[PDB]
4 protein chains.
Amino acid sequence: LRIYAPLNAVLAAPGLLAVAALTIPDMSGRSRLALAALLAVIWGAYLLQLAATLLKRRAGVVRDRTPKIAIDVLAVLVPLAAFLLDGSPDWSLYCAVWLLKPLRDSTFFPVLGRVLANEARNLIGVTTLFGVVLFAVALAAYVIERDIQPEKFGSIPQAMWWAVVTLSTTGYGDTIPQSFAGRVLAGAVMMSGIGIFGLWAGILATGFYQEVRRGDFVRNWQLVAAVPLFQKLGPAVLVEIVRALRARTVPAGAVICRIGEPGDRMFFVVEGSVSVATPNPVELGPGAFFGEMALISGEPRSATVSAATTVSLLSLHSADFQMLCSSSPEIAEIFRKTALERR
Amino acid sequence: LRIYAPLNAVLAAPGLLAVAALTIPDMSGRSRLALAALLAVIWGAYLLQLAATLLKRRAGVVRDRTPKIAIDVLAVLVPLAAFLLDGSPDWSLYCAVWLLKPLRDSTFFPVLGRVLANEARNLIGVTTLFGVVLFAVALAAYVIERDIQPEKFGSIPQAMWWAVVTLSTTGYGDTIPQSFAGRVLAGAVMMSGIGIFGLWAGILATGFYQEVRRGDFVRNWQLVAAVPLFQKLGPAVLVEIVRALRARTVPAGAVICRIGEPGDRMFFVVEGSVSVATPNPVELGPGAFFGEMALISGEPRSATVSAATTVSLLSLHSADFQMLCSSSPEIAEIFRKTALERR
Amino acid sequence: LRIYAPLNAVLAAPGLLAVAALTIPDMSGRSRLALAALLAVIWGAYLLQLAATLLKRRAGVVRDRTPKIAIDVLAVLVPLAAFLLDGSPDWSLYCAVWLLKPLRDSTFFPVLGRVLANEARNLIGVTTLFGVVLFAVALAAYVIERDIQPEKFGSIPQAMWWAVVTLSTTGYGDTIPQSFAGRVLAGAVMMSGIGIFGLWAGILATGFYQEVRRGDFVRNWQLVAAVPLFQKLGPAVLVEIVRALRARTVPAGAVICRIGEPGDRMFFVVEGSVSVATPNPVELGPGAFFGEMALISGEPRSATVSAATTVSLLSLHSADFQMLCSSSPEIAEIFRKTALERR
Amino acid sequence: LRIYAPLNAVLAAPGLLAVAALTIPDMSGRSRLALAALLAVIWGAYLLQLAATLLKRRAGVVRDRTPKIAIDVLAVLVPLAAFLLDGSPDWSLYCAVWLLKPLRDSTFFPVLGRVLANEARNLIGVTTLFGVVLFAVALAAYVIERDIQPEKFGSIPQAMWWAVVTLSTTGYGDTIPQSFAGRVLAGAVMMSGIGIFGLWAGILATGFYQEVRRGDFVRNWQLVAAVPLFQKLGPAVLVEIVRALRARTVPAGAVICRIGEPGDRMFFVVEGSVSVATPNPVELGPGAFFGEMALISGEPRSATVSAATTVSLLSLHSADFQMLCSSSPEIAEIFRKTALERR
Ligand SMILES: [K+]
Ligand SMILES: [K+]
């Protein structure tokens, strides 16, 4: 269900992308002039934004900042500095700083610092074991091919390189054991590979799970707060739901729900309003749920539900939905009649 | 066990596969004439089916449709259009549309939109981070080999390409740092690799997990309606069972359970009938469980239980089976006497 | 710890491995005569074993069999047949059958069948999605390089091959887009790669998790069944322990616990006996636990605990151990005083 | 946050790394003289420490050792032996032993032995299955290319090598099916690959998870013990917290909490002291928590909290924090007043 609410999503990211677009030599006149010019203007928009932030201390209702400001500070100062110090050639390198911006929207890095942090004593141990494993292999591979390939196994670092290629799963094809036994040794190498392949894996596995778990405070602590519905529940029931709860702003003109289109979930409205294409034009206010008969029934969208405007929405899975109907019979009853209003 | 169980599974899939067989130049023979003709006939079968769906509004007693119809509409209209608009040599491209059909029987894509959707703000950030990482690497690799390989590192996009090959774990072997330091840098590239290799991973891991979760809850609900047995239980106990419950439809002639053959689980019958090769011919009706003494005992299939006909079966794990025997001692008692009937 | 513990593990496996050692042409004298001869003798030993099983209805202590016998039947008949039917030089191919044997001691394949089976309706869909994804890529890649490489992209299957190389993470290096855009297209391909990389993964993730889950049936009877200790507990407490419980059979002469050697767990004895190197020689009978002061204290092995003989041991985690001590104060008291006996 | 926190971490690791730096041929005098000499001195420092451990029976107040000592013994004796036995040019190989040390601070290897150990019966079966799969492929690949590439597929081991390259996801590029059908067979090979790719995976997945689970006794059993806070809770609540609890030792001069800097957690002090940059200079004693208003509020670090000295800190997640405040309202109340002192 994507039309325009991620309106903000729709227009800032591109500035970050254009950095790559410019990056090319042996380039013609028609595209280079426009693109190079655009970054200076984007830069200026951000520069204007900075004056507001450094200078201004009001955001609306609630907000907090510090290292985050530092990130923004670095982002604007660097491209500027490139412009100033460098009256010369490549300084577009300095522009790259844009990519710093997207990290702000995620639940990852300052937290990653925290999580990477609490297990630095062990995770580091795994990688060190890794450097070590690379070392023993270099010794093994080198002895078999030193005389035959002074050219390729001439040295430990040459052997070390092959370990690098072989260890990860890349295998370039330029260097290989010409002799029969070396191939046999690689057989052992293949076995150490299972473990190795797994290491690449340990790092992201903990990080993604962590990062997702973290969004629970932003997305699933604050978000839970607007829906008054969430309050009947205490700490144990809420966390399972918290892992489950999902966000997304739908806007002006978006077809939230297509009429006729399957709805295997229901939507809750936090902010903004939505419109229902039905018998009695229903505009939905905060504390509203729609497509609920979708679940009672197990069928579609009741109406074309189109976001009246920019609206933040929460959706509920069938497993979770039974919990809400059971927790509050009154709520099951309301979903059905409101659904009657919705359908 | 498989014989003619998903009778339906056995037949439709082949039409989807034939698209690949046809797709060959420098072709001759008996093979090309038959195959090209078959797609038009398959198209016609589906075309006939479409008239039925567009025209017909009765399905028995269990269905709902909309975007799904749209998929079917696209599927038939496209190969049709190629036939009409194109009197031209290549229109078999348009036929490919068949592969759209398999998505229909999965728990994934409409659902995928919901998963990918609720975490689009975090998930895309990781990939954007990926473009970023790729960029810095292009810079580092390019500086090392620009003079040496105007031919290979002639430009950022050339460097960028190497980052693509190297980042994933593919490594073609046509480009590499000739110089020693470059090889050393690749050592750093290798450590960034763990993170990288992991990204490829974050995407399917979440999708498969959800996809299975989506199908399972519905399957459990269906089993509960179908198996009266499921009703004693409330929302908390059923979900664990729901992840566990599993289904297929055995048919005519399938030997559901080989006699003598180990049975480490038992089967429940939702629809259809089954036949038991035992002292008293036993045909099993709905609400029937068999091979239960298999579990009480911990041994095989009681009988050659062959599907009397097309039958939908559910199987229960030993861990789960204890829960059913303990929840209802009456049920445990029944499993043993019926088992006496079954064995 | 290992000495001759799985006395059985030590000897049968080698016969399975020897199949590979023989497999070499341009072979000479001393190795070939012995190795070829050995398989016939191993075959004969198995043939004798078969006569016993086909003709024998007695057991060491409780068993069940049917499809398993069929596996054994196929295993001996094939190398036999090769011997008889083939006076021909290559029939060692038929010998390979040995590898069928190891599947017998695992918790996987009959189970894999049932599990793969209950989700063939969806796992197959993912792979099908894979064949189709492969198809769109072949079309895309072919278009860019048809004129340039009639030799490499001369045909869809030629393009299809590259999709195979690229899709998995192998990348041979013999084929690549010569032109700039193809490399750009490969950029999209790289992104579709993450999804693909994940598919390879979806299959094992379900199988390994489950295969381990399955051994619970063997494990519960094995540790829970012979340790009277396990009976205080009911179905909910046991399963968590069940995932946790672990086993091996130590033998004659094995030093179960090195004396002075850290013991981060304790061992339970199901079958066989063990000896303790301490003030009072202690031989441990069934229903015995040792190295428990290792946990109360959090320090090593009390004594060199050496398996008096072939013994089946279960070990308990510190997390689990607290549950045992808390569930039964009397048990906590016994562990310390017995420990006094052990230390 | 990191400054001189693990003071110890900062110094020992480098000695381990230096082994790689020295290991280079075609080297020059300026770098080589210093580096070669450093290992002898590092060796001597370790030699000194060993005499202390060998001849000493005290330290701090709570330790145990045996196999661990054996590791240390092997570590010093080896480089010594190389020095003594070998007046010879290459003995730096013997020095490598340093890397043995890192395993000491991890929760993995003795324990890995423990887990690998209770699952030798099942992991081994999969790996052997792997050799088996490799065998069938060597047979199939060899038949297609024996005449064409006596040079590449001349033998099963030559075919076997390709199986190694192909099986893992490396693909060098030197040996490929020239013929069309092999390319088709490779299509089957690609499918068996998913299964293959997964094997590499089963090994690290269980190992990392268990390894992390293991630090629960060191880090989350005895270590938690210093927070009196942990006592109210019983065995079930603690384990969830135990997986969650995390540690580092900040030192002299580290700014624990940047002031202004987001604090999305709070820190507990086990050992050492910390200083708070606020209205009342606050030095924090053991049993202290800071940045708690960070959670009540959901905003940063109250103060620049800088480690007064070497301090061991525990940090608490928001999900966990709610449990703490709810378990003891008295504690919630204390967090806010202390927070008043901290802020
Ligand atoms: K590769
Ligand atoms: K390659």
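Throughout, chain C uses Swiss-Prot numbering, with the displayed residues spanning 7-349 in order.
Just so you know, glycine gets a Cβ as well, placed from its N, Cα and C.
If you look up Swiss-Prot, you'll see C:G297, C:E298, C:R307, C:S308, C:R348 marked as 3',5'-cyclic AMP binding site, on the strength of a large-scale study or a structure entry. Counting every protein chain shown, the Cβ of C:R307 (3',5'-cyclic AMP binding site) has 29 other Cβ atoms within 10 Å. Reduced to three states, the DSSP call for C:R307 (3',5'-cyclic AMP binding site) is coil.
In this structure, C:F203 (mutagenesis position) is part of a helix by DSSP. Long-range Cβ contacts of C:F203 (mutagenesis position) within its own chain (separation 6+, distance under 8 Å): C:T175. Quoted from Swiss-Prot for the published mutagenesis C:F203 to A: Increased channel conductance.
Under its mutagenesis annotations, Swiss-Prot gives C:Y215 to A the following note: Increased channel conductance. Around C:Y215 (mutagenesis position), no same-chain residue six or more apart in sequence has its CB under 8 Å from its CB.
According to Swiss-Prot, the mutagenesis experiment C:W227 to A carries the following note: Loss of channel activity. The 10 Å shell around the Cβ of C:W227 (mutagenesis position) contains 12 further Cβ atoms across the protein chains shown. In the three-state DSSP reading, C:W227 (mutagenesis position) counts as helix.
In sequence order, C:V282, C:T284, C:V288, C:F296, C:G297, C:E298, C:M299, C:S308, C:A309, C:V311 constitute the residues six or more apart from C:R348 (mutagenesis position) in its chain with CB-CB distances below 8 Å. Under the DSSP three-state reduction, C:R348 (mutagenesis position) is assigned to helix. Swiss-Prot documents C:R348 to A as a published mutagenesis change and attaches the note Loss of cAMP binding. Loss of channel activity.
Its own atom aside, the Cβ of C:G297 (3',5'-cyclic AMP binding site) has 30 Cβ atoms within 10 angstroms in the protein chains shown. When the Cα positions of C:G297, C:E298, C:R307, C:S308, C:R348 are compared pair by pair, the longest gap among these 3',5'-cyclic AMP-binding residues is 9 Å. For the pair formed by C:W227 (mutagenesis position) and C:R307 (3',5'-cyclic AMP binding site), distance between Cα atoms is given as 27 Å, rounded to the nearest Å. Within 10 Å of the Cβ of C:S308 (3',5'-cyclic AMP binding site) there are 27 other Cβ atoms, across all protein chains.
For the recorded 3',5'-cyclic AMP site, residues C:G297, C:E298, C:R307, C:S308, C:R348 set the reference point as the centre of their Cβ atoms, and the other residues of that chain within 8 Å of it by Cβ are C:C263, C:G269, C:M272, C:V282, C:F296, C:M299, C:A300, C:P306, C:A309, C:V311, C:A345, C:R349. Using a Cβ-Cβ cut-off of under 8 Å to chain B, the recorded positions C:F203, C:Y215, C:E298, C:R307, C:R348 reduce to C:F203.
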